[PDB]
Every structure is written in C-alpha cells, then in structure tokens.
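Visitor: Would you mind keeping the following structure in view while I ask a few things?
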Amino acid sequence: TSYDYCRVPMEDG
Amino acid sequence: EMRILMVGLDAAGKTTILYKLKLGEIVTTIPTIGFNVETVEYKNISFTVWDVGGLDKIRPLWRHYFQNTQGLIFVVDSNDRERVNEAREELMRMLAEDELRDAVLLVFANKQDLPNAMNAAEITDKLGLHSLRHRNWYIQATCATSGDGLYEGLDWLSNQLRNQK
Amino acid sequence: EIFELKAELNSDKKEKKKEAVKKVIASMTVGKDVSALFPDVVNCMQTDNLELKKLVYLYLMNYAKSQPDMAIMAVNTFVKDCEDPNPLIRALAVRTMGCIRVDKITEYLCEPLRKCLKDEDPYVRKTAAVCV
Amino acid sequence: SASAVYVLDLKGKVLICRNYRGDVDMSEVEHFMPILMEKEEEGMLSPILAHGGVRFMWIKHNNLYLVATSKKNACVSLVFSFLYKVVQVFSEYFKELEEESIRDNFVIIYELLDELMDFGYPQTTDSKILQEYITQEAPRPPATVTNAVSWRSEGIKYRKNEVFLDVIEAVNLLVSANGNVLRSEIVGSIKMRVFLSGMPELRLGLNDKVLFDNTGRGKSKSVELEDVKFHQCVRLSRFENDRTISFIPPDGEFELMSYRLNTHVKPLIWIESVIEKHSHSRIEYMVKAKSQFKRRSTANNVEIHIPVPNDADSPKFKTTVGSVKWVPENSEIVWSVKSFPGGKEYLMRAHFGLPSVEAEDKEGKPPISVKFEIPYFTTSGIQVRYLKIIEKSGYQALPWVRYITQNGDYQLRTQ
Ligand SMILES: Nc1nc2c(ncn2[C@@H]2O[C@H](COP(=O)(O)OP(=O)(O)OP(=O)(O)O)[C@@H](O)[C@H]2O)c(=O)[nH]1
Ligand SMILES: [Mg+2]
C-alpha cells in the first residue's frame, strides 16, 4: 500500500 | 480397560440397564436397531460396553464385533417363556463359533420385578448352563429401575478380568 | 496389510483410532478398495470428538451402496446423535442420513427427521429441510 | 443441482470427490478427460461436456478441473457461480491452489464440501463466516450462519476502527486497426478494508448523476453510473428507492460495488505503430506512445506489449525512455517505462530478424495490450463524498480512500 490515503468527510449532511 | 458386550433377545432391558450403569438413570429408549457403546469407569477398570440389539434382522450382525473380542454378557428376558427357546437357539448359534472362546458368559436375569418371571435357578434349567464346557458363566438377578444385581455382575466380571490381589 | 489397520481400529486408544480413520479416508481419497473395512469403522463412530465423526460419516456416505446388508448398524447411532445439545452434530447426522440411499435404512429414519424439523436452532431446521 | 462436486488433476484421476445424491455414478468421472480431448480437438471445447445422459460442468483453475457433474436438468449458472465461490473460499484458506493442498489438506476439505452443499444446493458460502466454525487448529456453529445478517459475526473488536476504501478504475478499450475507438467503457470496483467494532451500518456518498438529479444538483461535477451491481451486503431496495447504499459491512476485505459506465473522453495511452514486415528478412516497429490526460499525473510501471512473429531472432531495441526485454515465452516484447508523465511522447524503434524458410502454419495477429497503473487520478470523474458510521456505541471512525487508475483488458489492434 505505497499509495497513501486521504481522509473524507464523515457526515456531509 | 477390558471390552465387553451386551447382546441378547430384544426388549430384554439391556440398553436400559446399560444407561443405568452409565449415568444412573432410566431414560427413554427406542428398540435398538443399530448399536450402542458407552464406557464405565468402575473400580479403576474402564468397562467398555458394546450393546448390539436383538431384532431379527440384526442377529446375523453379531460376528462383526466377534473379531478381537474378550468377554460377553447375555441378558435374558425372563417374562417371555415363548421367546426364551429361540433365545436359547440364538445363544447356541453364538456359542458354536471357533472365534468366541475367550469370552466368558454373564447372564443377567433381567426384569425381576414381575411375579411372572422365574428365579435365578430356573433360567439355568431352561438354558442348560451346566453343560457349558470352556465357559465361565454366572447368573445374577438384575432390575432396571432399582439397579440391584448390576454391580454384582460387574463384581464377578472384574474378578474374571483381573487375576491379582 | 489391512488386517494391521483393522487391528489399529480394534484398539482402545483415541490417537490410534484417529490415525486409523484418517488412513481409511486417505485410502478412499485415491480410491483404494477399503470396502472390506466397513463393518468395523461403524464401531468407532459414537465418539465425543467431532473432527472424527465427519470422516466416519464420509465413509458411510461413500460406501452405502457397497454394503447394502451390513448398513443397519448405524441407525441407533443416528437417533442418538440427533438428540444432542450441540446442534452441529445433530444437523451433521441429519445431512448424512439423507445422503445414505438404502431403502432398508430409510424406514427407520423418519421420526428423528420429524423431530429435527421442529427444532429451535435454525441450522438443523434448514438442514432437515434439504434432508426432506 | 450438482450430484458430485469433483476436483480432478490435469490427467484424469480424482484429487477429491464428494457426491451428494447418487444421480451420477462415481465411475462416470473416468470419461472426463477423453471427452475433453475428443471435443477439444474438433472446435467444440464447451464447459458442458456430454456423456449419454450424464452432463459435465467444469471450470479450470491453474492445475485443477473443478468438475461438477449432473444428470437431470441442472440450474447451470447456480452451479458455475457455486464453483467460482468454492474457488474463492479455497483461495481464502489456501493462498495457492495446487495438488499439494488437496491430497494433503484432505482432513478439512471433505468437511468443507460437506458444509457448502447438501443434495446439490449451495447454502453457506461466505469465507469469514465459514472460518469461525471450520478451523485447521469444534464448538456450536455461529448464529450468523443462521441469522439474516450472515457476513458479520458480532463480537469483533479492534483498538482503533479503520475503514479503507480503494476505488479502482479499469479501462477496457479496443481500438481498431485504423485508429478509431470501438468501445471505451470503464469497469470500476470499490474494494473496502473494514476493521470495525460490533454491528455497524454504512451509507456511502457518491457524486452520482442520478442522486443529484433527484436532489437538484446535477449541474456540478458528477458521475453517470450506467449500471451498478452491489454486493449482497447492500440493502438493494433502499438503493432502488432513493439511490441509497445502506449496508452492514463485512469484516476485512470485500468487494462493495461493481459498476460499469461508458465514457467518450479520449484513451489514456495512445499507441501508434507501423509494421514493415518484409518477407523472410526482418520487421520494424516505429511505435510511439503519447498520453492524452493532463500534465500533472505520473503513470507507474507501464508494460506496453506488442506481439511479434513467433520465430523472430536477433532483436535490437533503440529506445529513448524505458527498458525493453524481448520475452519469447509468449512471443512478445515488453516495453516497460516506470515513471511516465502525462502529455509527453516516448518513441521506441525495434528491429528483428526473421527466418528465411517460411513456416507451415500462419501465426495469428494478437493485439497490443498495455498494463498501465496510475494513482491519485480517475478518468471517470467519480468522487466518493461521505460515509456515515452508525453504531449504538457511537464513535469516530477513520474512512480513508485513494484513487487508482488501472486497465481492464486494454487492447489495441495490430496490422
Ligand atoms: N417394569 C419394568 N420394566 C422393564 C424393566 N427393565 C426393562 N423393562 C422394559 O423393557 C423395555 C426394554 O428396553 P430396552 O433396554 O431399550 O430393550 P433392549 O433390551 O435394549 O432391547 P433392544 O433395544 O431391542 O436391543 C423397556 O422399555 C422397559 O419398558 C424393569 O426392570 N422393570
Ligand atoms: Mg436396546
């Protein structure tokens, strides 16, 4: 997994 | 440590007294088509018990435990005078084998709670147990729901198994 | 040769009969004619262990037609094994009851299958449904 | 309705056998490989072989023929999807699938082939749920086997609670020998790695065109989902109502959704080539490779294959970027370039020899098929938007995502 992640919003209401 | 059987004519109470020796219970039991096996650790000797039922179709199925066989228990049904003759013929059919000679005999006079039953000497007369060469035999009266006479048969069996103090 | 294996089978120790039944179904894997070893592996079946009884059920399945006359000696053990608190051995006995295709056997196998239909734990219910 | 699920060798003896019904005799397996040869040598290589009134369905793994016999009118796609799920379950247990496993792990595989099927019916085929009562190291079966939610056994706990999403593009393409696109489709697959505690619930946020049109925001950047086939975990009626992906996730690795759209944006890697096939002398490949996408991304480890004549000899490779190995195992060149920026053009000119005496049979013209892979970039335009964790406890999970552009069968035709 040498390609690194990014974080998404959880709620997005 | 030594193996044993419980064979004989059907509905003679042999699986009932078997599970009475196992747990101390009288549980619901169907007439036994296949077989039953349990183990009983009694006086530091595991009595490995192999029940084979007594239905008419499974009486020829007795030889397939008679390979490597050490002992025997033949449970009679005292209340059936009509079927004790064919039970005796089945017994002599079992006792006429070249392979079963190490097996000692242990006849349990079973279902000895009815007045129609015979005593522990008349069954010997009906079977002719005195004419048994090479057969260590011993008759004993056994009841299922009370449990009396079962451990006396186990005592005589344990005297037959060990040969020491 | 197979008399040695039947002697291992006619022992009293657990780790001898376990290797005996693994040797039997290893012969049956390549398809060695182990059909004469039927009437004594029926004896080493009513066991507390569970990884062993699947192998004995496998042997009874693969040689049911092979011994049409000797196969009567499993039915009391089926109606005993269909009465257990652990449901896995009951449903295993049920799904092995159905695959045994002998008409003399299926006469006595109806009422424990009926009892396993109305059972609580749905594993044996959906297994008995296929056994129907 | 299979009657015996078989695993054969590459010769015709039985690795493992498991019959259910008695409808197919066990001696009937012996005819499989002669019927295979006698139907294969005449153009009739079919997955459904025939022996009188006894059929033969089979799939082929590396060394294994998972043969599934039948005699009556078997439900066929049932049996084939059963066989592929048996392959996937065995690959979950045994990371390779050879004859070393089957003739030696036969302790547990007969129990597996007793568990998966009764009387021809697939009944319990999830791998993780099959693990917790079938081990190689036994209790009551888990209720998850009987319960409706049948892919997540409760009691799972991890210290952190991480959920990893992997969105995988896989461009399928088949450019004709003139220079035009025949088919530019994209088979995308979201594979998730879920490590959660308990029995959660996830609702995935996509930038769907359809959900935006039901909302009223179909004028921003969105993806046209032409078709989506979800996993069993997604409650499909809630997706049918208002495009809502509601699912109890499994534990660990699973495939979420298998979508398939079309896209008339240009091909990612363009392969112009010429072939000066002089008879009995030589051949020239003045192939060029340009990239149509933007000038910011980098294409990792591309493998531009070009099929060559079968018996060529003495290769020469004058390149500018990236190595060549000529691989005569499959009779192909492998033009590999590791770091491939966007919008640039890398030129390669090969030169072979060719035998004097012509062959007996012709050789065929297989297609160019590249093997690119790009991270942090999607050609589709799909972006995942939100992922709500629902839990009776209630906590902060960490949904992580990355964007992978791969190929599917990215073929381009030759002369
Ligand atoms: N009243 C009374 N009935 C008994 C007694 N012992 C046995 N029985 C009856 O005899 C029946 C015999 O039960 P089983 O032990 O299953 O019969 P079996 O001797 O094993 O014969 P198979 O099962 O066919 O091999 C029981 O159902 C009882 O009803 C007893 O001591 N007193
Ligand atoms: Mg009985």
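Here Swiss-Prot sets the residue numbers for chain A, with the shown residues being 4-16 in order.
Heads up, header says this was done by electron microscopy, 4.3 Å.
Cβ coordinates come from backbone N, Cα and C, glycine included.
Take a look at what Swiss-Prot says about it:
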- A:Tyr6 to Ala: Partial resistance to Vpu and significantly reduced activation of NF-kB; when associated with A-8 (MUTAGEN)
- A:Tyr8 to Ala: Partial resistance to Vpu and significantly reduced activation of NF-kB; when associated with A-6 (MUTAGEN)
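For each listed feature, how buried is it and what is near it?
Guide: If you take the C-beta of A:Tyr6 (mutagenesis position) and look for same-chain residues 6 or more apart in sequence within under 8 angstroms, you find none.
A:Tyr8 (mutagenesis position) falls outside any helix or strand according to DSSP and counts as coil. The Cβ neighbour count for A:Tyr8 (mutagenesis position), using a 10 Å radius and every protein chain shown, is 15.
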